[PDB]
Amino acid sequence: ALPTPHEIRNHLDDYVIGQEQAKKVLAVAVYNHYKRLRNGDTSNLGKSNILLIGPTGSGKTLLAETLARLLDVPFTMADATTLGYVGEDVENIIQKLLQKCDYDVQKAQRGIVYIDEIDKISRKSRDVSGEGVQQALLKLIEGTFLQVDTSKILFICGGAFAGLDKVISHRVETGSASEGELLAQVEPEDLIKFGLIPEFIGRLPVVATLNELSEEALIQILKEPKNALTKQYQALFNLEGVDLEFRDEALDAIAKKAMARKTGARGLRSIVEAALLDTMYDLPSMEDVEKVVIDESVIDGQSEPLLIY
Amino acid sequence: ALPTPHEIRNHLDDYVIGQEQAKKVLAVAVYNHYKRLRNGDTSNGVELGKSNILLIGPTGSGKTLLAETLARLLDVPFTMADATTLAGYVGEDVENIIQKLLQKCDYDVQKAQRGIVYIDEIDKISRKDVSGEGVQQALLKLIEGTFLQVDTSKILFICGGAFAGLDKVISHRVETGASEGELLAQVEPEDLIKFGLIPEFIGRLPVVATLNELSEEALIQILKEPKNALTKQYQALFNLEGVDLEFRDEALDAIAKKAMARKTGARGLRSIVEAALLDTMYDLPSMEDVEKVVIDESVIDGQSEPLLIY
Amino acid sequence: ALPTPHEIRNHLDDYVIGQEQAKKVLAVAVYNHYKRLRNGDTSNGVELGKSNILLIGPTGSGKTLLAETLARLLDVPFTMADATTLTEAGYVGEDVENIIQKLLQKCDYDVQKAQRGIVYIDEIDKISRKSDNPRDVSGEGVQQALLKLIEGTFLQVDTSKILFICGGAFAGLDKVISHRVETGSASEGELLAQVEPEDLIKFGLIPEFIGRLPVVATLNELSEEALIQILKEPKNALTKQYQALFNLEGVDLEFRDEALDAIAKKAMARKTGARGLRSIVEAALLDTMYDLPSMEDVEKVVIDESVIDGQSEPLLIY
Amino acid sequence: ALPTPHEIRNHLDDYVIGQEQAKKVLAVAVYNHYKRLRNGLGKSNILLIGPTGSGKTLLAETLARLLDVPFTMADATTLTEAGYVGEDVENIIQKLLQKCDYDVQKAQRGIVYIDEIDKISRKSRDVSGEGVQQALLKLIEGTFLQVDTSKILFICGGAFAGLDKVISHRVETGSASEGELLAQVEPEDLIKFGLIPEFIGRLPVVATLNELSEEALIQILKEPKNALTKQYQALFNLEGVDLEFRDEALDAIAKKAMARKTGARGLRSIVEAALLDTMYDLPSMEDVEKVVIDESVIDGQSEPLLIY
Amino acid sequence: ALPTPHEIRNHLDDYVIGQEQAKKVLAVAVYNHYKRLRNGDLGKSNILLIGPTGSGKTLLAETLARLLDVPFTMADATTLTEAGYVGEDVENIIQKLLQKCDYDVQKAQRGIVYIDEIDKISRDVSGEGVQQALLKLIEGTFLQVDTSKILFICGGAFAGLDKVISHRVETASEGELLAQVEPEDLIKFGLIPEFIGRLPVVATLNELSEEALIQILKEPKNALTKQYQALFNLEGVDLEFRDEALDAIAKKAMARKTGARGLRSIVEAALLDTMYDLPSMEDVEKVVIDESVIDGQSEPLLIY
Amino acid sequence: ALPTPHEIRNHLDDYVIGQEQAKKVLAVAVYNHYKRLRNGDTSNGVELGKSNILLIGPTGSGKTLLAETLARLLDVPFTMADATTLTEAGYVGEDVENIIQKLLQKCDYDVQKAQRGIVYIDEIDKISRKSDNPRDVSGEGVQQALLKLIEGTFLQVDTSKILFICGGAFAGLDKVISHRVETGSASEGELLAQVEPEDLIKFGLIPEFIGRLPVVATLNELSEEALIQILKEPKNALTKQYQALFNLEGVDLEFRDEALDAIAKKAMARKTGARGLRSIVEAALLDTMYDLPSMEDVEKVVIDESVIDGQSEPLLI
């Protein structure tokens, strides 16, 4: 029984924060895709391939993985950068999909494939080789000794598209907003000028966009997600018989640190670990009730966490 | 009384926009073909070209429309066929195209010989494999001409194809030390050879027409007529939802215009329709209405939402 | 009853103009090849040449036409192939045998008649792995893979019996020969006559491949006066074909000599040889044929200002 | 029963000298990693940054031994410049299984050390080097062994010669030692060094090693439970002879090692050559003890003192 | 049943003329090589052919294989030089050997490999790379085939070799000088010591005499005259080559410096016209005189 | 009763000329290895060096002869193997254990005596994956597969007990060492003495493999005298090889000492060392082997006059 777009988006809210508009798009795209497969297209339809456009560490990869998990469907990643002999490496993505699929052809067709850094292969001011991948990987999108047809499998292509923000503004301008508002005005002709071939873009009808993560968002990322850092470490300290408490001032402190390093959410973990290193070290050697992390423990990194006996 | 190429092309200007060079070629090719048939080729023993045609142009340029139109202009039985659907048992499916031509011909052997046959996606069968080529040679037997008892020698063959890679092989030859339109004009039989077509097949397609831009009318037809047309596909999607999906003519035309402005051809049609029906499909399973009507304002402007009838 | 080399050449004169030396070579080569087959080579143990041929001539010189004509004159299954479509594959090794299934198909899958068949490989000069015109490892692979055919090995057919004709332009060949034949301090035709297996070696062909092509035929560059003859003399000459087309229109088509020469000059500047003749004539009569049936005149006269110019329209006589 | 970080560090003190801060870090990272696995969260992957012959490799090996866990090494250099090395990246896995008796579960508990990570960094072949950072990146997360590399601990070692500079260009203020500078290391410093953001984000735990002191080299010859002198004293011991290393001789060995820039790795090769002649004509003699002096090491001219 | 060296040399006399010393060496080298393989082993017995271009180096290698019904494959040392990617092209020689071997691992090991123009790779950094890369083959390492069993024959002209030998042997003719060849002479030439040690057996070919070419047209079982006499024979006509004509053919070959390879191209052009109007006549025999070859003016004699 | 390193080297002097420094290292390494085995390493928990050896010397320097001799002097099962026949396979991982079954074969299938055995791996330098002498992925696979043996794991025999001696020429090693030992702006023998584990690293050997070969012996380029022993003593000595060839012909081949010395001198004059020995013997026996399978005699004797002068033919009985 397929989950409605409402249900898919709801389960995406549990793993990904914000990006509500993109999750609406993905929900529909995904739903329609499998809705199409489960009725054998049409007796005697929509490719529904998706194009993720957002900054690095926005959640592009996370969304793809989550979609597959929520639909108990084989999932495999691949990099456009790593892509004549690579034409026989493009089919490699398929064997990997079969590996995680128990070599079940049918389940392999229901699978999802995420290609990262698509904006990197775009030949714009090696070009001849790069375009070669756009056209070689293009043969996959349509669908062709596994014997599996790639027509059935859903393709999700993610990319940062740094220069895309510019080409859009050069078009949308008038006479004389923010990146989020600009990426909404994105059109397939903007991707053309960016470096993507018309035949490739025509194979990616569904276009999703991810907004710039807020500083406050990072704080949410540390708390709200089911696998949020704080929850992960509270679980660790929990099997030690100790309660771990993160003061709001400390969480904000962590976000600020992450912004100063321009590492976004990816740099969150490396900050928390270093802040809890000493504590976890001499933790199994003590006997206290709970440990409370304050701002002074994070930003300054001088004072140790409060210990409650 | 046969229509002059001047008259033929002139009638092609009414169904097809632009493509003036291709229509001139088709006009002469067609005219010569029937001019040869209506004089019994040549008494005794004299040579005469087959006059078969090879349409080379992007998807939604007017290839198919041109073929259909030609037949209507000459009140001649017309039948289509896809090169992709064409195996050894398909060799007996190649003759199927003939029985279909006879069906629309009222089973009149003579009028069937005057008939026109359009084969789409020829560029697809090019082995560049053992089976695909098998069709090139199996269908090759038709071009020459052999229990209908009808000879396919008389019937005109028009092969349409996009030839995506053809634009490259030509540039690798014509180079020295322009646009696709200028490059496709330099097309030579040897370019199709390297592309995947066998020499014996190309030699059977002497007349080569080339289309450049797209045809607004065909783009509209592509959204409707095809068995797997976008509208029909989405009407099927909305149908298993208990809802009827209606595309107003203004909306379809609106969709074509968008596609032309983006120069993405027919390939860019879907991406336009999807974006227009995104919101609707999202909160569709959560509603309870009879049908949804897509107007022009929903496509071009994309501002208003589709009309909902309960 | 096999045709003597005399008869073979004579019939080649009806389809090809000039290249007399080449036609004499092909005549002997072809005759000997089948003369060998129709006597079962040699009983017990004896030697016999493979008799495979290597056509060397400019593009549109008649290489292909010669190969085709040879087959028609001997009512023998004929099939073409491009050496370019072969290079760069080990999966093409199973595509090299494809040429055989083609030969069978046109031969009514007849095993013996397929063995009598003729195979023409075009653009052999393109696969040669050499520093000239810089994949090599893959190209040579074909010289050796297709080499397995030349000798002869689920059709069950042996390619030992079938005649192989390999055509090519060999653009750089004219140079390597001159770097050898030179003395201390003529034309391409005279130079291509001095051709030697070692010249092809330096060009890019492997020794084992050349040794399988003993018979070497050389084609001259079609003369402008020859091209003029091609447009007129042949029974299926272009002018005659187009005069026939204009004829069922009730109109007489006249090609002025100044126009025919103009056509030849156009063909030479394009180096397309005779193969480029049609494409020039068509474009010159294009406009005319378009609005021809719409008119009611007596005859149309093609002048030199209509061909090379492509400007002034053909003279119309009412 | 898992050993506390205290216990892990204690056993590390026995095989490795100094680097107390690094051993504290590794102890935690390791403890947490397995603490996480044994309860069915943080990846806890580690990045060792220290000079050549500082103890990076030794730390990795020791950690595994102390935890009776399958261990395997690999060189990041042998990886770069290939798409066929992507299938060589999984090779590291098959080898981990070989030493694991092909037990999928114990293979997941295993530890993997990648040396010379600083070498693959494409920074001021590049396109190929980065390819490994991302190819080996797929391992870090975890994916016909059927084993998932999500469970296995990854330890990436490197010298990072240029890292000392990029850190100084950031930490500077307006107008200390490498040890103090490597402490100020941040993921953004590695970014500028040539590492991709997605790779560094997979190596959260960062351990920094100091340059082994020349006097530390002397300690390396004495203090460790498996110190060279203790090894050779044992060898000489089952001969009925007592081996005595004079302090002047131990310092002499250290100096030799420094002039050769071979660090601690070059210690053995020096001691062996110094005791080579003695061990040869040892079992043929009958004395009480042999005393190695400086004259026997540096000059190598004089033989070791023999007491009967 | 292995053929004795006597027998091997004998069958070599039928395809190659002169070079009797080289054929005795190759005969022993080959015999021992397979005598070793058929008893499960010892010497590598790899061979180094040293002779001018068109002396018969290649022909000797090919003939040896045919006489022993063993897979044979050629290769050019020049196409190898200047690459580390050619290190994976050195294995190509093996896959080719397997191709002609029907992919039979065992028969591929019995195979023979001839590398031409070895003297060309002699150094520079890239060229030496092949000497050491192709060196790994000589010893013998997804075919799974070991190149230890396969016999290697390395041919070369060694233009400068005649000089280095003279600078040493000094205190006759090239033939006498190439006999005094020593591994140290190849060292100074450009070959690495480790490569030469892998080529123990050294065969030296003489420069084919003018008169030798004459023999080349007659003596060999597949001599041109015999081939064309057979061609004219299935026409009912007897073909006779005058001695003055054969000598005339040899001279032509020398003036063109094409050696024996240029023999055919000379005979063909001389008998071209005759073969053209041969099947159209009815005579007893055709005689080829010198006037028909050298001058190419007069037509061959026709006896009815 | 184990022989002292003194006694071991002394008996090595009877089968090998020169290479005294190498023989001293081998004597100590070997002695220690078995000294450790015969005392069951160490009761409870104590450390002990594996004591595996790495022979580095030119071809025909006696690397193989030293290995074989060591086994004979200690009445211990010995087996050879070529690292070259191993590379390029995962199925060779099951061929790596083959070396063990061969060791058992010569050991009468006695597990214990098999553990005391010695294994010599030749041409180790060949498997090294490096830019020098350009498969790599496959070669390394053996370094790590054979690596599993060094440590020690249907035999049930543990390869931990058996001594491993890996020989190789290491042609490029002489260069990498010079690029390191250099100072600002001697001979190979002096250069190979400066050898370090890091030099083998850059050469193509993995760190984990080298750490398993603690003992490193270096051989010099042999003198003209040693050549005579190389022609006779080694298991696969040329004379034995050709005596075997002549043997399957029903004929006995005898090399007079005067001839053997004659061969050495020839090789010495050409300065090709031991590598040039074969090319000399072949040329001297060429004619004989040619018309040999065609005759019917008892034995052929090679004298000095047949080698040096090359004028007179070998004696036929």
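Shown for chain F, in order and in Swiss-Prot numbering: 63-196, 200-218, 235-266, 281-412.
Every residue, even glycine, has its Cβ placed from backbone N, Cα and C.
Taken from Swiss-Prot, the feature ATP binding site applies to F:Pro120, F:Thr121, F:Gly122, F:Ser123, F:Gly124, F:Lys125, F:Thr126, F:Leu127, supported by experimental evidence. Annotation of the published mutagenesis F:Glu185 to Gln in Swiss-Prot: No ATP hydrolysis; the original residue is retained in the structure shown. For the mutagenesis of F:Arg370 to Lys, Swiss-Prot gives this note: No ATP hydrolysis. The structure shown keeps the original residue.
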Residue pair F:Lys125 (ATP binding site), F:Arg370 (mutagenesis position) - Cα distance, angstrom, rounded: 14
Distance, F:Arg370 (mutagenesis position) to F:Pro120 (ATP binding site) (CA atoms, angstrom): 9
Taking the centre of the Cβ atoms of F:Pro120, F:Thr121, F:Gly122, F:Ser123, F:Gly124, F:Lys125, F:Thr126, F:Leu127 as the ATP site, the remaining residues of that chain with Cβ inside 8 Å are F:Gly119, F:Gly248, F:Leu314, F:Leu317, F:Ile325, F:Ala369
Between F:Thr121 (ATP binding site) and F:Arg370 (mutagenesis position), find the distance joining the two CA atoms and give it rounded to the nearest Å. 7
Note down the number of other Cβ atoms within 10 Å of the Cβ of F:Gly124 (ATP binding site), including every protein chain shown. 30
Sparsest-packed of the listed binding-site residues (F:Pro120, F:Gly122) - C-beta count within 10 angstroms: F:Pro120
Can you give me the CA-CA distance across the unmodelled stretch from F:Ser266 to F:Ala281? There are 14 residues absent, and I want it in whole angstrom. 13
Given the binding-site residues F:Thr121, F:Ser123, F:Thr126, and counting only Cβ atoms in the protein chains shown, which has the most within 10 Å of its Cβ? F:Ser123
Using the structure shown, find which entry in F:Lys125, F:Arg370 (the recorded positions) has the sparsest Cβ neighbourhood within 10 Å. F:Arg370
Candidates F:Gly122, F:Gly124, F:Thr126, F:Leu127 (binding-site residues) passing the 10 Å Cα cutoff around F:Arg370 (mutagenesis position) are F:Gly122
How many Å lie between the CA of F:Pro196 and the CA of F:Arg200, given 3 residues are missing there? 8
How many Å lie between the Cα of F:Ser123 (ATP binding site) and the Cα of F:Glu185 (mutagenesis position)? 13
Spatial separation of F:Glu185 (mutagenesis position) from F:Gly122 (ATP binding site) - C-alpha basis, Å: 12
Out of the recorded positions F:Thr121, F:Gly122, F:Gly124, F:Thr126, F:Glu185, F:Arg370, which are near chain E, with a C-beta less than 8 A away from one of its C-betas? F:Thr121, F:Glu185, F:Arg370
Could you tell me which three-state DSSP class F:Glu185 (mutagenesis position) falls into? coil
If you count Cβ atoms within 10 Å of the Cβ of F:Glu185 (mutagenesis position), leaving out that atom itself, what do you get? 22
Under 8 Å between C-beta atoms and at least six apart in sequence, can you list the same-chain neighbours of F:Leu127 (ATP binding site), or say none if there are none? F:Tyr77, F:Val78, F:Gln324, F:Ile325, F:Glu328, F:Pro329
If one measures from the C-alpha of F:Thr126 (ATP binding site) to the C-alpha of F:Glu185 (mutagenesis position), what distance in angstrom results, rounded to a whole number? 11
Cα-Cα separation of F:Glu185 (mutagenesis position) and F:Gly124 (ATP binding site), in Å? 13
